[PDB]
Amino acid sequence: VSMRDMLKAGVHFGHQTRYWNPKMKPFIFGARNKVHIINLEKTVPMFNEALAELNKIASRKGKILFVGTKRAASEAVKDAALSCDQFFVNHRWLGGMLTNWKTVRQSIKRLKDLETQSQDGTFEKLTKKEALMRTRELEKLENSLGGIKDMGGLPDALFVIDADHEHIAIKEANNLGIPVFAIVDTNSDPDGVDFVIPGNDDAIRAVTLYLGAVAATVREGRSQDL
Amino acid sequence: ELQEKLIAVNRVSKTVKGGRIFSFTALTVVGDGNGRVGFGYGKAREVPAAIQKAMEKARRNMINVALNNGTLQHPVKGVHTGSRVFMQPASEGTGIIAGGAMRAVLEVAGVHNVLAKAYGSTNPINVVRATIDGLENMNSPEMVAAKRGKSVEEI
Amino acid sequence: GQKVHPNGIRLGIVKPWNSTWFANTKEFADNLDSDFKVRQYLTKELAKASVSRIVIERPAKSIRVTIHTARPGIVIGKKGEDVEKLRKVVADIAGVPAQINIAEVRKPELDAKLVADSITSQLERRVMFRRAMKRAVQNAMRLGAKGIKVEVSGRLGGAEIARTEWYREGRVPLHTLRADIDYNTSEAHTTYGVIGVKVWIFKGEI
RNA sequence: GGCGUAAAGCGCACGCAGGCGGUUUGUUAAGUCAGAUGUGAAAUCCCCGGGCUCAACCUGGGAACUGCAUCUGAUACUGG
RNA sequence: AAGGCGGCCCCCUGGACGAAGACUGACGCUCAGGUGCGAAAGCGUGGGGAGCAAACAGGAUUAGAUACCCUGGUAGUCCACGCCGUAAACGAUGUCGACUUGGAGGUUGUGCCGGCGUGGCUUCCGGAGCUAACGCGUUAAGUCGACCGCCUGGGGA
RNA sequence: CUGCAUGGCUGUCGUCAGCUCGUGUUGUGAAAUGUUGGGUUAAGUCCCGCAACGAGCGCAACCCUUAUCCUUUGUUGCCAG
RNA sequence: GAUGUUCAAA
Ligand SMILES: [Mg+2]
Ligand SMILES: [Mg+2]
Ligand SMILES: [Mg+2]
Ligand SMILES: [Mg+2]
Ligand SMILES: [Mg+2]
Ligand SMILES: [Mg+2]
Ligand SMILES: [Mg+2]
Ligand SMILES: [Mg+2]
Ligand SMILES: [Mg+2]
Ligand SMILES: [Mg+2]
Ligand SMILES: [Mg+2]
Ligand SMILES: [Mg+2]
Ligand SMILES: [Mg+2]
Ligand SMILES: [Mg+2]
Ligand SMILES: [Mg+2]
Ligand SMILES: [Mg+2]
Ligand SMILES: [Mg+2]
Ligand SMILES: [Mg+2]
Ligand SMILES: [Mg+2]
Ligand SMILES: [Mg+2]
Ligand SMILES: [Mg+2]
Ligand SMILES: [Mg+2]
Ligand SMILES: [Mg+2]
Ligand SMILES: [Mg+2]
Ligand SMILES: [Mg+2]
Ligand SMILES: [Mg+2]
Ligand SMILES: [Mg+2]
Ligand SMILES: [Mg+2]
Ligand SMILES: [Mg+2]
Ligand SMILES: [Mg+2]
């Protein structure tokens, strides 16, 4: 986490100048070959304070949800969230995942029952027919709700890897008054995200840097609580 | 300690191949007093089911209002969808003088002395939204002081 | 479209036959005619007795009449004076010895016959029909109905044109055969016109 | 209070009267504002009382009638 | 300016915009009355008349068919010079000025070193905002100031 | 006598694939959304996308018949030995 | 791709 760290990963890159967002004028340095460049000098200083805020949330034994429905950071977010023993969303953000907690909880309870019965539970009465249906349903409910299966509640803080891609998620967080930390890009808008973080999300090694950064803050805070 | 008032009830209809499908809507205002007031709109087949849903939404969307004693801080004008409501602080003991929909919002809010007149459309949903907009518009002297870096010179 | 009798389609699969005996063609029709005379006789003077189902079995020795009344008190009276007289008449109908068996309707609002008959009586008494159907549905729900459906059709409320109103709460799966559906139909002879009351009661499968 | 579609932009332009007018200095003080003074009848109205047994009613004082005129001063803006 | 304006050539003539400087010194904005311009149809007089085509006629269609369809066909359309002064003359949005995120074009200039900058006009989408909604959205229906025209239930009108 | 006062029953599209609801979200609101779209299926069948997430009635399945095997009984049916 | 008029109120 410094000036040299992010520039090495090449996270300063942005979307074509024609696909830019006007509310990104403070976090934009310039344009090269019709490609916007986020100013590292504007972001890094205010990037650390957002990571400190995540520690302040983690200190209260808060639940941090990490949303990366983007293919680029798909496996990145899952591993980052699981490394810190926190929850995540990866296959796709279902609408009403936060606002309609009652209906999502119903499906999570069925998912848990399918899991505890498909493996540990007796496979007797398989009839050879319904076995392939129930297991497939379990896989569908695992990809969609597996990350938040053991959350049993509403996230204290929300982490988003792309504001425009997860606009629905940020909108649900804003409705529930949940603080949002999002890696916004020249194309995205920062109105909904409480702690705006400028930076490229397209690069694989770039997102892993941000996901590794936040992961260390929560681990640093759980250790401080211990 | 939470006050619930039903501003209005109406029977709406959705035509289908068979005929009319009647439904009921309820506009309710929830205020605990001390300037916290919320409104909710609910729809159901029955009037009791409709009022409960409206009360639920209202409790979720309660907003805070700056209040001087039992009266408004300053004269306020709030306009929503062609409904222009007007509000102004009144003296102690003057009571509440407002249209019934508007009077409901203010009493639950915690306002006891006010002179309110409603212009434009008198539709209850629009007027209560304009009243809520106006109550939010009202500003404390301390907020004005912090905004202009003034040490409460006005009071 | 047109719906098959819920009892009829699954009578072999689930519902018990009201008549459960064996005959040949010599007396098959005779027995059926006798059953009809027993049933129509019982219903006319046991209208206040809330009789629901008349199940008849025919041993080559006697006639066994299982009656599913909600109130045993009235159908039997004191020390069974009304039931002995009932036996003497029903016996004379089929010209054979008569056995009367009385069944207990512990859960009445869960029986399609009783609810339909009550709704028809309310229509005869001019109780507004929108309220009675809703009340019956609520009673069935508060006492354990998985599904309910009431269809009062006819010149409702002295209307010039007949109308069809139905109200369904819960779940009524007629197409699923293993489903159990208690279905009955009563008729209201209101002064303006005949009013048909249909009731479906879903109480689980298997 | 309005005028795309509910009533409501002249078919379009030019242009006199009229309305409005960038910027600076000086000057005037017409508008403007301040002070003072006179007047603004009584009744009414309102306030604090008084008398009719109460009340209506009647009445004492005050407030009000901030409108008009003159005198004096200010000049920030408008006007010359 | 609007109404409008299409083969080419010549003659006379109006406006707009760009560039770098000189010059005047508020000479401005708007405009009741007033005046000019103003599609098509019409009207007057003199031409012209190919095509089209009100009217009119015949044929069909149809219960009927003063229509639609067909076959014709006069005014008119065309020109000169008058008159008329009206259109859903519409962006159904008066004119002038300032301010207020953007993105893709078209079209006419213009500097710089294939790109970049900078003006004029114009099309689409769209943010805030506004709007009853549709929508408008830097060419506003956003936020303002100047002046003018107009409206104030539906008919009657 | 009146099916144009009715009930019950029945034809029809048509076995057509549809009809809705809970909660969430959107819109001042009536309402919408799901139920749309890309495929696919006999089918709102299924899948991917998608502010929707699920659920019900219909669809299918369950019921009946037939196609094949196994076991039991053997008469009034059967005959390898 | 010819033609097909109408329908007081509750
Ligand atoms: Mg009005
Ligand atoms: Mg059938
Ligand atoms: Mg008006
Ligand atoms: Mg109009
Ligand atoms: Mg115009
Ligand atoms: Mg000036
Ligand atoms: Mg003076
Ligand atoms: Mg006086
Ligand atoms: Mg002009
Ligand atoms: Mg004029
Ligand atoms: Mg002409
Ligand atoms: Mg002529
Ligand atoms: Mg011709
Ligand atoms: Mg012709
Ligand atoms: Mg006109
Ligand atoms: Mg016009
Ligand atoms: Mg402008
Ligand atoms: Mg637009
Ligand atoms: Mg714009
Ligand atoms: Mg009929
Ligand atoms: Mg008929
Ligand atoms: Mg089908
Ligand atoms: Mg809403
Ligand atoms: Mg819904
Ligand atoms: Mg739908
Ligand atoms: Mg549908
Ligand atoms: Mg739709
Ligand atoms: Mg589809
Ligand atoms: Mg289905
Ligand atoms: Mg779908």
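All chain B residue numbers match Swiss-Prot; in order, they span 10-164.
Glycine residues also receive a Cβ, built from the backbone N, Cα and C atoms like all the rest.
Residues or ranges marked as domain 'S5 DRBM' in Swiss-Prot: B:11-74.
Looking at Swiss-Prot, the entry for natural variant B:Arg20 to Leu says: In strain: SPCR9; spectinomycin resistant. Not a ram mutation. Sequence-distant neighbours of B:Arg20 (variant position) (same chain, six or more apart, CB under 8 Å from its CB) are B:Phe31, B:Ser32, B:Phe33, listed in sequence order.
In sequence order, B:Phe31, B:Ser32, B:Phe33, B:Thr34, B:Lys52 make up the list of same-chain residues 6 or more apart from B:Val21 (variant position) whose Cβ falls under 8 Å from its Cβ. Under the heading of natural variants, Swiss-Prot lists B:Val21 to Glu and annotates it as follows: In strain: SPCR7; spectinomycin resistant. Not a ram mutation.
Classification of B:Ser22 (variant position) by DSSP places it within a strand. Swiss-Prot gives this note for the natural variant B:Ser22 to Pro: In strain: SPCR13 and SPCR15; spectinomycin resistant. Not a ram mutation.
Looking at Swiss-Prot, the entry for natural variant B:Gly104 to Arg says: In strain: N-660; suppresses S12 streptomycin dependence. Listed in sequence order, B:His121, B:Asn122 are the same-chain residues six or more apart from B:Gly104 (variant position) with CB atoms under 8 A from its CB.
Around the Cβ of B:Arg112 (variant position), the same chain contributes B:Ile105, B:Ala125, each under 8 angstroms and 6 or more positions distant in sequence. DSSP assigns B:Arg112 (variant position) to a helix in the three-state reduction. The natural variant B:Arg112 to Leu is recorded by Swiss-Prot, whose note states: In strain: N-421 and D-1023; suppresses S12 streptomycin-dependence.
Where Swiss-Prot documents B:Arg112 to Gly as a natural variant, the accompanying text is: In strain: NEA-314; neamycin resistant.
Looking at Swiss-Prot, you'll find the natural variant B:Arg112 to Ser noted as follows: In strain: NEA-319; neamycin resistant.
If you draw a 10 Å sphere around the CB of B:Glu151 (variant position), it holds 11 other CB atoms from the protein chains shown. A helical conformation is recorded for B:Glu151 (variant position) in the three-state DSSP classification. One natural variant named in Swiss-Prot is B:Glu151 to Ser, and its note says In strain: B.
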Original post:
Looking only at Cβ atoms, how many others are within 10 Å of the one on B:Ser22 (variant position)?
Top reply: 10
Original post:
Per DSSP, how many helix, strand and coil residues does the domain 'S5 DRBM' (B:11-74) have?
Top reply: 14 helix, 34 strand, 16 coil
**OP:** Could you measure between B:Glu151 (variant position) and B:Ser22 (variant position) for me? Cα positions, answer in whole angstrom.
**Re:** 49
